[PDB]
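**Student:** Got a structure for you, questions after.
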Amino acid sequence: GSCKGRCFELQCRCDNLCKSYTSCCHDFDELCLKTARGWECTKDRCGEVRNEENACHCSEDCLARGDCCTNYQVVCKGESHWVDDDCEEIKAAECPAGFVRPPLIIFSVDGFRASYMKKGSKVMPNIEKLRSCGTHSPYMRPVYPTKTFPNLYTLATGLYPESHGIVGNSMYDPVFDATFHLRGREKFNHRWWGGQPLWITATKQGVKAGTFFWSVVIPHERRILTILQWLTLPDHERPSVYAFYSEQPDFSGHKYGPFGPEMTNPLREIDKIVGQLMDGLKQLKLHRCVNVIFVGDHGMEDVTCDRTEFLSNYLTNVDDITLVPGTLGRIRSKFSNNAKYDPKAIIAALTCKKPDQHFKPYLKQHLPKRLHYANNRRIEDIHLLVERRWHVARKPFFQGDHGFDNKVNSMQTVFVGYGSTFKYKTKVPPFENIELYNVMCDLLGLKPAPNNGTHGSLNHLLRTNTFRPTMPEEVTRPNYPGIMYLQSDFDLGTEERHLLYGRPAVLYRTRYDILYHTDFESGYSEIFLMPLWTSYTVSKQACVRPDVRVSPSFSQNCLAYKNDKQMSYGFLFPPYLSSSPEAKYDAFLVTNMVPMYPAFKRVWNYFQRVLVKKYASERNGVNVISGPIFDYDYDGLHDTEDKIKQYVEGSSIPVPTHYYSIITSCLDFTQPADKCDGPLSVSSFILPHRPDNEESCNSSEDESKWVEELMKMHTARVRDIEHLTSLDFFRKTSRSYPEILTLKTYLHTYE
Ligand SMILES: CCn1cc(-n2c(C3CC3)c(Sc3cccc(C(=O)O)c3F)c3ccc(Cl)c(F)c32)cn1
Ligand SMILES: [Ca+2]
Ligand SMILES: [Zn+2]
Ligand SMILES: [Zn+2]
């Protein structure tokens, strides 16, 4: 066959991907990749006859045909560049006839650090306009690992990488007994690629996507010309979504570091390509008809060959393991059934050997929960977090790299929405990339497939929403037991002050009791034998007895803790904060008691005694909600009874894998936490309930030199705690639901 009259068609091959499969026709290049006389019109070419060899055209007939060089109108008919033009509000999608929807163009840039924007109008006048004139955020949080393949599919699917299955730029699938690599053919097999990506979510809903992926080898000018060509196609072929991908500024960034002087140029070059796009759209009357998302997959840190830890310095039988190196570590047995592979012995020998050590080993279950990086068969049990700026290798030409913890400033990236449906000159707070599938679905009138975004957490990005969020229905209503039993029946051995924003909704089927006291309020699980939440309010200037409301059948007992050689107990409401000593006895009710390992009590007690008081002076009062979390299967979802693998030796007292707190005050801190009229300020964590402090290499010193650091590492979104508990919080406030969602997606990094 031949590509004559077929270049960049929508289905021998002649579409944009045909190169990738080594299948484009003999004359693909000749006809489809035309490079003659460059990409800009110039004075000499106004008024020419059409010539077929040319790269793009500067004759009158080009405008209909769709294929003028993007500056033909500038150079030849007097018109200005888009960049040169004033910021004008787009209050309605000015589209041509038969455009059902404002089309959408996702413009990916690789390794685009959010700091690169500081550089600004000198280096990138076009991108700056998109930011200045549209809707932007100081930065966007990616996902971990901060690598390209995991981060691009998360934008496409709205899912965490453990969910969509692209868990790394490279992975071994123990069931497929095969491996996936950036460079290679294995990745082309769809079997690796779960969720429902945006191109599939649209096809199924009748909204046309086209051929969505380009072969990398095609240059960026040919790509954007072809995009403009397709937007003059008649209404039955025209796609309504498009995507463009620049492997820059990442390529240069690895070569020169992010703060390299040699970065100036690759970014101006990119802005070249963005301007061509707006110039091109303005000459097709489309520049006030299309929504354009300028977005990155990650940023970029400084990293040199000599900042490289070696496992062979820590381990003796190192030829026995396989290591996925770089800005993260993943370790598994090299050989099949090698009994001289002991994972316990690996973790132990990597733990705190060296004073200077620049990584930390985790069993994936023990990684902070915010990373949602465990529930996949291609995440090996042993994970090494690496310190920013450092590399881990196995055995003993670049200046930047990335892959680190996604809370890290250098790993943050950009987002700019600009078009008819995006707000005008609107700066919005940081958010996570997992929230972009839904928004992108809102921009095409698509119902989003099930995902990890919180639909409605981002409606303040847009001038009009096809989606109103609604609260979830309360599955189990509370009992309010009065006094019911006597202290003879036991064989052991508020809403104005303490529940400021309404009670959490229990979103699964069970029985539970609300219990009132002077200092706190609590919802108490009969199934789990402890509270699911304890709410209480410390103001700025601030023995275990039976609960006579709860059956002996449904209570815990001290005896169980005597049986268990390893387990102790702690209290959700901290006795240390009771208002009077009369009231202090309430804190020792068996219903405020929870099973804690001694190694954990050091962390818990420090938090309760020192930090809550602290945070209550700092933020003019706080309302804390604390409880337990069961996630034995590490899916990030609350556990059913049949999944709990640990009980307090002897009993039916289930052991939590984590404990959470949600800490809230008035954002306006001139008003105390309890007398607050406007928006909230929140901070949060989920701490792993482990029996050692082997995570904290400083654990040997006084709790002030290491606890608060441990907590900050396990900062978490309210939403994360909602997934883990099946509770729903902030259901009774003075604020609009979508603002509460935004509140509930907020992560307080400490950078
Ligand atoms: C199953 C849904 N799906 C996933 C892809 N997909 C692919 C193809 C399968 C390898 C790549 S990789 C790639 C693309 C384009 C060109 C080339 C090339 O070698 O020239 C290439 F290697 C990819 C990257 C990011 C995202 Cl978000 C995807 F959805 C990607 C296409 N569909
Ligand atoms: Ca679970
Ligand atoms: Zn990348
Ligand atoms: Zn890279």
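Per Swiss-Prot, chain A residues shown: 57-67, 74-458, 470-566, 592-640, 652-860, in order.
So this one's X-ray crystallography, 2.6 Å, going by the header.
A Cβ is built for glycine as well, from the same backbone N, Cα and C atoms used for every other residue.
The domain 'SMB 2' annotation in Swiss-Prot covers 99-143. Among the sequence features in Swiss-Prot, the mutagenesis site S170 to E is noted as follows: Reduces lysophospholipase activity by about 70%. Annotation comment: Swiss-Prot describes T210 as active site, nucleophile. The 1-tetradecanoyl-sn-glycerol 3-phosphate binding site feature in Swiss-Prot is assigned to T210, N231, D312, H475; the stated evidence is similarity to another entry. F211 to Y appears in Swiss-Prot as a mutagenesis experiment; the accompanying note says: Reduces lysophospholipase activity by about 70%. Where Swiss-Prot documents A218 to V as a mutagenesis experiment, the accompanying text is: Reduces lysophospholipase activity by about 50%. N231 to A appears in Swiss-Prot as a published mutagenesis result, with the remark: Strongly reduced lysophospholipase activity. For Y307 to Q, Swiss-Prot lists a mutagenesis experiment annotated as follows: Reduces lysophospholipase activity by about 70%. According to Swiss-Prot, the Ca(2+) binding site annotation covers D740, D742, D744, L746, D748, on the basis of experimental evidence.
Looking at the shown structure, can you explain where the listed features end up?
**Tutor:** Among residues of the same chain six or more beyond the domain 'SMB 2' (99-143), those with a C-beta under 8 A of the stretch's C-beta atoms are 283-284, 286-287, 290-294, 337-342, 344-346.
Reduced to three states, the DSSP call for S170 (mutagenesis position) is strand.
A helical conformation is recorded for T210 (active site, nucleophile) in the three-state DSSP classification. Around the Cβ of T210 (active site, nucleophile), 22 further Cβ atoms fall within 10 Å across all displayed protein chains.
Secondary structure at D312 (1-tetradecanoyl-sn-glycerol 3-phosphate binding site), as computed by DSSP, is helix.
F211 (mutagenesis position) has a Cβ environment of 21 other Cβ atoms inside 10 Å.
In this structure, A218 (mutagenesis position) is part of a helix by DSSP. Around the Cβ of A218 (mutagenesis position), a 10 Å sphere holds 24 further Cβ atoms from the protein chains shown.
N231 (mutagenesis position) falls outside any helix or strand according to DSSP and counts as coil. Its Cβ taken as reference, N231 (mutagenesis position) is surrounded by 19 other Cβ atoms within 10 Å in the chains shown.
Take the CB of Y307 (mutagenesis position) and look out to 10 A: across all protein chains shown you find 17 other CB atoms.
Remark: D740 (Ca(2+) binding site) has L746, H747, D748, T766, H767, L833 as non-local neighbours, by Cβ distance under 8 Å and separation of at least 6 in sequence.
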**Student:** In three-state terms from DSSP, label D740 (Ca(2+) binding site) for me.
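**Tutor:** In three-state terms, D740 (Ca(2+) binding site) counts as coil.
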**Student:** Give the distance between the Cα atoms of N231 (mutagenesis position) and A218 (mutagenesis position), rounded to the nearest whole Å.
**Tutor:** 16
**Student:** Taking the recorded positions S170, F211, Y307, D744, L746, which residues show a Cβ-atom distance to ligand 3 below 6 Å?
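**Tutor:** Listed by sequence, the hits amount to none.
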**Student:** Rounded to the nearest whole Å, what distance do the 11 unmodelled residues have to cover between the Cα atoms of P458 and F470?
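**Tutor:** Here the Cα-Cα span across the missing residues works out to 15 Å.
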**Student:** Counting every protein chain present, what is the number of Cβ atoms, excluding its own, within 10 Å of the Cβ of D312 (1-tetradecanoyl-sn-glycerol 3-phosphate binding site)?
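**Tutor:** I get 24 for this one.
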**Student:** Name the one residue among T210, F211, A218, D744 whose Cα is closest in three-dimensional space to that of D312 (1-tetradecanoyl-sn-glycerol 3-phosphate binding site); these are the recorded positions.
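**Tutor:** Checking each of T210, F211, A218, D744 against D312 (1-tetradecanoyl-sn-glycerol 3-phosphate binding site), the shortest Cα distance is to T210.
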**Student:** For each of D742, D744, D748, count the other CB atoms within 10 A of its CB; which of these binding-site residues has the top count?
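**Tutor:** Answer by Cβ density within 10 Å: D748.
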**Student:** Around ligand 1, within a Cβ distance of under 6 Å, which of the recorded positions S170, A218, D312, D740, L746, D748 show up?
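**Tutor:** What lies within reach of ligand 1, judged by Cβ under 6 Å, is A218.
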